[PDB]
There are 2 protein chains.
Amino acid sequence: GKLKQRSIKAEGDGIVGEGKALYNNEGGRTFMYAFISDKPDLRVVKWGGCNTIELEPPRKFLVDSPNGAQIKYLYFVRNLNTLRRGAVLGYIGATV
Amino acid sequence: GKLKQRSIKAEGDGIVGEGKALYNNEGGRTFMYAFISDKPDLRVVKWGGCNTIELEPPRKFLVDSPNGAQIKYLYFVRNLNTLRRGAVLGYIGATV
């Protein structure tokens, strides 16, 4: 549950937008957990190894910047196990 | 996703000891998620009316400090759902 974040950019059929990729490597080898962006409607992140990484429909949430609360969008990678889903949320609402 | 904590005290068939409880209130009804001591072998935490919280056999883990590094023990309340389990670990490795 000790987790790392990266700026990467993403694609919607639309559409493109920057964001926050939270991910983890093991041992050893690397795999991304969730994506957090300013904008809805994204479908994919491009990730050795170039990877096609597909997101779930985002789950929206409020967050507090000193320029008004902005709304952020949270995209889990497909078929993430509930456990790591949890881990995400855990970390998320933990950045305060 | 959002957790809050509290110093509380715990019992075991052996004896007694102290630590930090990770909990999150249902609104406004308060829910205990897991317990982090410094000692193994604890089985219960009494609880907004008092209550019996059964602990799971603790999961050892490692953390730094001014006295060196430290063996910590983390006890999940019995029958937690996997989603909340993950949230804990998320919070856990977040707090740094």
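Heads up, chain B uses Swiss-Prot numbers, so what you see runs 3864-3910, 3914-3962.
We read in the header that X-ray crystallography, 2.9 Å was used to get this structure.
Cβ atoms here come from the backbone N, Cα and C positions, even for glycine.
B:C3916 to A appears in Swiss-Prot as a published mutagenesis result, with the remark: Complete loss of dimerization. 2.7-fold reduction in ssDNA binding.
Separation across the 3-residue hole in the deposited chain, B:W3910 to B:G3914, is 8 Å (Cα atoms). In three-state terms derived from DSSP, B:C3916 (mutagenesis position) belongs to neither a helical nor a strand segment and is classed as coil.
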